[PDB]
There are 2 protein chains.
Amino acid sequence: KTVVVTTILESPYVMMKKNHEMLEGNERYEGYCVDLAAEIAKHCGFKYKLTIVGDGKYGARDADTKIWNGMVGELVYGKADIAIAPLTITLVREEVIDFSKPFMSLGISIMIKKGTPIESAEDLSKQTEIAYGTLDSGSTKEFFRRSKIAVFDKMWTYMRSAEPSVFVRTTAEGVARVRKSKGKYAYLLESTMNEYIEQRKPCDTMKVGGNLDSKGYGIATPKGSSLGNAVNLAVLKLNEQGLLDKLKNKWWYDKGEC
Amino acid sequence: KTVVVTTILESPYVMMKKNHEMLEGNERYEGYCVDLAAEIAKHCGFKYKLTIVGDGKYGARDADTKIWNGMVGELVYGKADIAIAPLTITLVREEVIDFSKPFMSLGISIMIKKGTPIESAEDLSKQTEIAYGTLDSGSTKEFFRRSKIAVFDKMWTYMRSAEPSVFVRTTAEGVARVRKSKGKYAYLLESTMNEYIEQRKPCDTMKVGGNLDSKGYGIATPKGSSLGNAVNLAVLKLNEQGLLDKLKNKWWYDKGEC
Ligand SMILES: Cc1onc(C(=O)O)c1C[C@H](N)C(=O)O
Ligand SMILES: Cc1onc(C(=O)O)c1C[C@H](N)C(=O)O
Ligand SMILES: [Zn+2]
Ligand SMILES: [Zn+2]
Ligand SMILES: [Zn+2]
Ligand SMILES: [Zn+2]
C-alpha cells in the first residue's frame, strides 16, 4: 500500500542531506521534490517511499529495442507507482505515461562559462570553435532530434555527429564540462537548472539569451493509474496556494551563494 | 459529427475580420485561436464550427445558483464540444471540465497607464489613491478571492468592497478604464494580454513588475470527452514543433503597432 516514488539525484530537486548516513528512508533526502512529495502525499492521503532511479536517467526509448529507460521506464514497466522529479512533459512520454498539469514552467536554455562569446542558439549554430551538447536520455536531446526548426535542426545535425561526443550522462557532468572547458564548451539544459547553477559557487557560469522553448514539469504516473486524478488536482491546488513558488524561492535563491 | 467549438471575442485570440459580413462560417474570424483551432482540427481529424460564447464570459460558478457561466458553462451543460480560447487551467475548473496540457504559459500581472507611480502588487495594496480591479467571471478574480497570501488577501478585501465597482465585464473595458483614468486606475490581468495591449496604439499602457503567479491556458473539453486525448497530444506536438511560438510572434509582435 506504500507508494513507490521514483526520483533522481538532481540538485536542488533531490539531494542527500549532509548527515544522510545516520538517517533512514525518506529522511536521507532533501530538496524541492522531497518537499513536494511530502505535500502531495499529505493532500492525496498516502504513504510513500522515495527511491532513486536505478540507471540515473530521466527517460528515453532505445531506438533498437524500443525499451524505455530512466524514470519513465520504471513507470512503464511497473517498478514505480509515481515519479516526482523535474521530469518534462513531452509528446513521446505522454503516449506511454500520464502527467499532471505542470508544477513548474521552464524552457531549454544555454549555459556558458562566463566570458564565452555566445549570446544565442543561432550564434552556436553558426560557429564550430565552441562545442555544445546536452544530457543523454533527456527531453532536450529528444527536442533537438525531432525539431524541424532550421536553427535547431542544424544544431542537432552537428551534435549527433560530433566527435568526441558532446553528450553527457548527468547534468553535473555537463556543468563540470562547461567549467573545465575554459569557454570551449556550451551546455544546453533547462532554464530551471541553468538558473540554479548560476547561483552556486564558484559562480562561473551563466544563462545567456532567452529560452528556446516553453514547457513544464509534471508528476508522472503509469497510464491509467488511479493516483493520477488526485495528484493532478493536488498540483493545481499547491500552485494556486503559492506553495510551489515558495519552494522555488526556498531552494533557488534563499540558499543561493552568489 | 461537426465539433462545436466555443470561444470568445478577445483580441488577438479571436477577432471579427474587417469584411466578416461578406464571409461564411469559420472564415468570419481571425486570430491566434482561430489559427490554433484549424491546426488542432487538422491534426485530430475533425470538422468544426467556431461559435462565440453567448454571455461573452470565460467562466465562473455563481455563488448562489451554483450555475457555471461563460465557456466553462457551455462545456458543462453540453452546448459545446470543445473550448479553444485563452482559457486558464484552474483547480475549480478542472473539477468540472478537462484541460489539455498548456498551449501558453503566463501569470497574473499589473497594467498601468504609463507614468503611474506603481511598481508592484505590494505598492497597490498599501495605497488607495489609485483604484484597481480585474475581469468579472475570470480566473484572476477567482484567484484573488481564494488567495490566503497576505498581499493578495489585502487586495481582494479592497476590490471586493470598492465603490464604484472596480470589476469590468471585458478586457477591453478594463483597458479603456486604465486609459481614461489619467493613472488613477490600474488593471490586473494575465501577462499575455498585458503584453499584447502594450503593443497597441496609443501605446500608453505597460506591464509593471513580475507576474504574481504561474499558470497556463489549455484546450478544454467536457469531462470524460473522447476528444480529450487526441487534442492533448496535438497540443504537445504543436508546441514541440514551434507552432505556438510562431503564432504568438505573429499576433503579438509582427502585427504590433508600438
Ligand atoms: C532536469 C533537467 O534539466 N535539464 C534537462 C535537459 O534535458 O536538458 C533535464 C531533464 C528533463 N527535465 C527530462 O528529461 O525530463
Ligand atoms: C484572457 C484573459 O486575460 N486576462 C484574464 C484574467 O482573468 O485576468 C483572462 C481570462 C482568463 N484566461 C480566464 O478566466 O480563463
Ligand atoms: Zn499543503
Ligand atoms: Zn462587425
Ligand atoms: Zn499542423
Ligand atoms: Zn495537412
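Indices start at 1 and increase along the chain as displayed.
Method reported for this entry: X-ray crystallography, 1.5 Å.
For all residues, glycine too, the Cβ spot is worked out from N, Cα and C.
For reference, Swiss-Prot has these:
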BINDING   A:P86, A:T88, A:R93, A:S139, A:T140, A:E190  L-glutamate binding site
MUTAGEN   A:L91 to Y (Swiss-Prot position 504)  Promotes dimerization. Strongly reduced desensitization
MUTAGEN   A:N239 to D (Swiss-Prot position 775)  Increases rate of desensitization
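Sequence features, as recorded in Swiss-Prot, placed on the structure.
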| residue | record | contacts (Cβ under 8 Å, 6+ apart) |
| --- | --- | --- |
| A:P86 | L-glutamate binding site | A:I8, A:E10, A:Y13, A:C33, A:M104, A:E190, A:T192, A:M193, A:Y217 |
| A:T88 | L-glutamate binding site | A:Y58, A:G138, A:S139, A:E190, A:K215, A:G216, A:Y217, A:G218 |
| A:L91 | mutagenesis position | none |
| A:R93 | L-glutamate binding site | A:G59, A:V72, A:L87, A:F99, A:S139, A:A220 |
| A:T140 | L-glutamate binding site | A:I108, A:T134, A:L188, A:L189, A:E190 |
| A:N239 | mutagenesis position | A:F103, A:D245 |
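For the binding-site residues A:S139, A:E190, the ranking by surrounding Cβ atoms (within 10 Å, all protein chains) places A:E190 first. For the recorded L-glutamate site, residues A:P86, A:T88, A:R93, A:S139, A:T140, A:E190 set the reference point as the centre of their Cβ atoms, and the other residues of that chain within 8 Å of it by Cβ are A:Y58, A:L87, A:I89, A:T90, A:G138, A:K215, A:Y217. Chain B comes within the C-beta cut-off of under 8 angstroms for the following of the recorded positions A:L91, A:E190, A:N239: A:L91, A:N239. Summarising the L-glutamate site geometry, the residues cited as binding it (A:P86, A:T88, A:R93, A:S139, A:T140, A:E190) extend over a maximum Cα to Cα distance of 17 Å.
Ligand 1 lies within reach of A:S139 from the recorded positions A:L91, A:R93, A:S139, A:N239, judged by a C-beta closer than 6 angstroms to any of its atoms.
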